[PDB]
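S.K.: Before I ask anything, here is the structure I am working with.
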Amino acid sequence: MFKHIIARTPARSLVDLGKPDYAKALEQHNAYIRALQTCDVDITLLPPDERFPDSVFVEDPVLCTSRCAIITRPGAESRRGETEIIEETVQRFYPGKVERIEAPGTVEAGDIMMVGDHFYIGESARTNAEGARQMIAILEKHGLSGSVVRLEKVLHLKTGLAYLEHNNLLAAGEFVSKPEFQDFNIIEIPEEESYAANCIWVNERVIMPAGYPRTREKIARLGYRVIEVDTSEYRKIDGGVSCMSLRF
Ligand SMILES: *c1ccnc(CO)c1
């Protein structure tokens, strides 16, 4: 289970299915935090940084494992500098246990799904081959393991996948019939609620976007305490609940 959460207040420059309204987005992020506030974890909420409109999505700049933290290197050049404004926080939680991705390799942790000590890395336009290769090398160095998953009609691996532990895996789109995931209790996500495929397990609680009944029902019947939070302003920019925090 998890003990720590890291998140970052969204910047006003975030606004630059429509553009997000700052005030509205600020409230949804607050509700997101408050929900996490009930999951028996502490929350380290970082200050907004107007220089990085997308810095609110702290999932990408780093991959926090149980044995080490790995500073990534975003594909988006405008997000690349987000690793430097989070290094110190990571350092404080992982003294002498920090690793990193070096150029020309690129990695965004949003393309990585943790399942026990194995990590599935989606090779995308944001995470190149060299990036995934480096990550896998570091993981296998610390007794962990990793493998690459080619993605076709998806930007981030975690956009259509979410492991909820106990072998339960929410899958949408191209992921439902992939050989690598055939052994998981796959819960297919209807194309109509494909957004809800992005959910986060947090100490037996499952925080999901508000407005997706079928999936919600499915998760509830599985034995999870469901907590739904409205993240409609973040949907407008391909952001889900897994994107807005680091969990370890
Ligand atoms: C989560 C955070 C940022 N971006 C995405 C989709 O690219 C998901």
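Heads up, chain A uses Swiss-Prot numbers, so what you see runs 1-16, 23-254.
Heads up, header says this was done by X-ray crystallography, 2.2 Å.
Using the three backbone atoms N, Cα and C, a Cβ is placed for every residue, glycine included.
So Swiss-Prot lists these for the protein:
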ACT_SITE  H162  active site, proton donor
ACT_SITE  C249  active site, nucleophile
BINDING   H162, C249  Zn(2+) binding site
MUTAGEN   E114 to Q  Abolishes enzyme activity
MUTAGEN   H162 to G or F  Abolishes enzyme activity
MUTAGEN   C249 to S  Abolishes enzyme activity
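Show me how these features fit into the shown structure, please.
M.R.: In the three-state DSSP scheme, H162 (mutagenesis position) falls into the coil class. For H162 (mutagenesis position), applying a Cβ distance below 8 Å and a minimum sequence separation of six or more within one chain yields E114, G116, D117, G128, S130, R132, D244, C249.
Just so you know, the Cβ of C249 (mutagenesis position) picks up 24 other Cβ atoms within 10 Å once every protein chain is counted.
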S.K.: If you measure from the Cα of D16 to the Cα of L23, with 6 residues left unbuilt in between, what do you get in Å?
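M.R.: Per the coordinates, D16 lies 13 Å from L23, Cα to Cα.
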